[PDB]
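Below you'll find the structure, written out as structure tokens, and then a few comments.
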Amino acid sequence: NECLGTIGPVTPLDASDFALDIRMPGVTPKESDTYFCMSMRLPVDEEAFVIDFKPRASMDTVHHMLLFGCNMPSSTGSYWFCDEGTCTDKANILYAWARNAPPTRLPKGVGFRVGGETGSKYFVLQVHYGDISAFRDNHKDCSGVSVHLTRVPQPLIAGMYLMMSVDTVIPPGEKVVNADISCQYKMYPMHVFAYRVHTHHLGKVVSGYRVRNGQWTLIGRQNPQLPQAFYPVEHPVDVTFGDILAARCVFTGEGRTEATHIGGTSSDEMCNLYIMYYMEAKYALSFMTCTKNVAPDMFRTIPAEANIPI
Ligand SMILES: [Cu+2]
Ligand SMILES: [Cu+2]
Ligand code: NA
Ligand code: NI
């Protein structure tokens, strides 16, 4: 999509709403699978709500797009290679765009709280470019996301419950290495309405469940090699004080000469389930994390679908 120029990135939509265009500053790559990142400081310092997203991606070149909220983007630069990292602090993912999988809208009345004393101060946009053949004419690129914000407080607040492995070790050649993650949920009810899975090249399947009175309700189950959008939850899932959240990524060691651990680089691995929820405004918190596996013996009664690939 076109570069803005003289009109700037902020469009007022009315007295209390405005659209913010986060775009690449006319960038040109040189190699394939290049990863680019930029930051936008929120224009308002007071609290606001991300109520909508609109992708502005040149359909030829872009593989996927990710947008985060954080307070300390990795580079105080115009743009940068995301191998240097996205944020110094916790990067809160808000929006994922996939080529072969068109995203879903936020439910009306649900919004991410940003800015203010506690909300994110910056957005970080990440654009993964696939094929770089589109630069034979040599145009610059301004692909990115147009985000809808409002000062109007939303009755429901969007949030992110991130489940992720930290201690996994994938022995070389090994056929099946499971990565389990489990936490007991101790907040006010949330309603999970979407999930995204993340793995590197060795993941076979990733699936998260709710365990309430020792019974596994499925949140999401996905092949991590399939374009990593936020897919919507079939039937929306409440999670309540007492419930336990459980995720397993399934990995293979085949075609690897040396053991693989959890890490940044592509020759490393990751086991991330991004459970995306909403809560009642007055009870909501914006981000939760599980990096533990507190109920490991519980994983014996896991459904057998979680072990076969989709
Ligand atoms: Cu991609
Ligand atoms: Cu990764
Ligand atoms: Na990264
Ligand atoms: Ni409910």
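Chain A is numbered as in Swiss-Prot; shown residues: 45-354, in order.
The way this entry was determined, per its header, is X-ray crystallography, 3.3 Å.
The backbone N, Cα and C atoms fix where each Cβ goes, and this holds for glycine too.
All chains included, 17 other C-beta atoms sit within 10 angstroms of the C-beta of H172 (mutagenesis position). Annotated Cu(2+) 1 binding site per Swiss-Prot: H107, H108, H172, in sequence order, evidence recorded as experimental evidence.
Every protein chain shown contributes to the tally, and the Cβ of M314 (mutagenesis position) ends up with 20 other Cβ atoms within 10 Å. Under the three-state DSSP scheme, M314 (mutagenesis position) falls in the coil class. What Swiss-Prot lists as Cu(2+) 2 binding site is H242, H244, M314, and the listing cites experimental evidence.
Under DSSP, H107 (mutagenesis position) is assigned to a strand (E or B) in the three-state scheme. Annotation for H107 (mutagenesis position): spatial neighbours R143, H172, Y173, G174, criterion Cβ-Cβ under 8 Å with sequence separation of six or more. Among the mutagenesis experiments that Swiss-Prot reports, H107 to A is described with the note: Impaired Cu(2+)-binding.
The Cβ neighbour count for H108 (mutagenesis position), using a 10 Å radius over every protein chain in view, is 20. Quoted from Swiss-Prot for the published mutagenesis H108 to A: Impaired Cu(2+)-binding; forms a closed conformer in the presence of citrate with a reduced Cu(2+)-Cu(2+) site separation of 4 Angstroms. Abolished peptidylglycine alpha-hydroxylating monooxygenase activity.
Secondary structure at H172 (mutagenesis position), taken from DSSP and collapsed to helix, strand or coil, is strand. Quoted from Swiss-Prot, the note on the mutagenesis of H172 to A is: Impaired Cu(2+)-binding.
Around the Cβ of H244 (mutagenesis position), a 10 Å sphere holds 18 further Cβ atoms from the protein chains shown. Looking at Swiss-Prot, the entry for mutagenesis of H244 to A says: Abolished peptidylglycine alpha-hydroxylating monooxygenase activity.
Around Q272 (mutagenesis position), the C-beta neighbours below 8 angstroms that are at least 6 residues distant in the chain are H108, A140, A142, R240, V241, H242. One mutagenesis experiment named in Swiss-Prot is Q272 to E or A, and its note says Induces a fully open peptidylglycine monooxygenase structure with Cu(2+) distances of 14 Angstroms.
Annotation of the mutagenesis experiment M314 to I in Swiss-Prot: Abolished peptidylglycine alpha-hydroxylating monooxygenase activity.
The Cu(2+) 2 site is set by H242, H244, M314; from the centre of their CB atoms, other residues of the chain with a CB within 8 Å are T243, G247, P268, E313, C315, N316.
Checking the mutagenesis positions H107, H108, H172, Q272 against ligand 2, none has a C-beta less than 6 Å from an atom of that molecule. The two recorded residues, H244 (mutagenesis position) and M314 (mutagenesis position), show a Cα separation of 6 Å. Shown in sequence order, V106, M109, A142, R143, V171, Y173, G174 are the same-chain residues outside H107, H108, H172 whose Cβ sits within 8 Å of the Cβ centre of the Cu(2+) 1 site.
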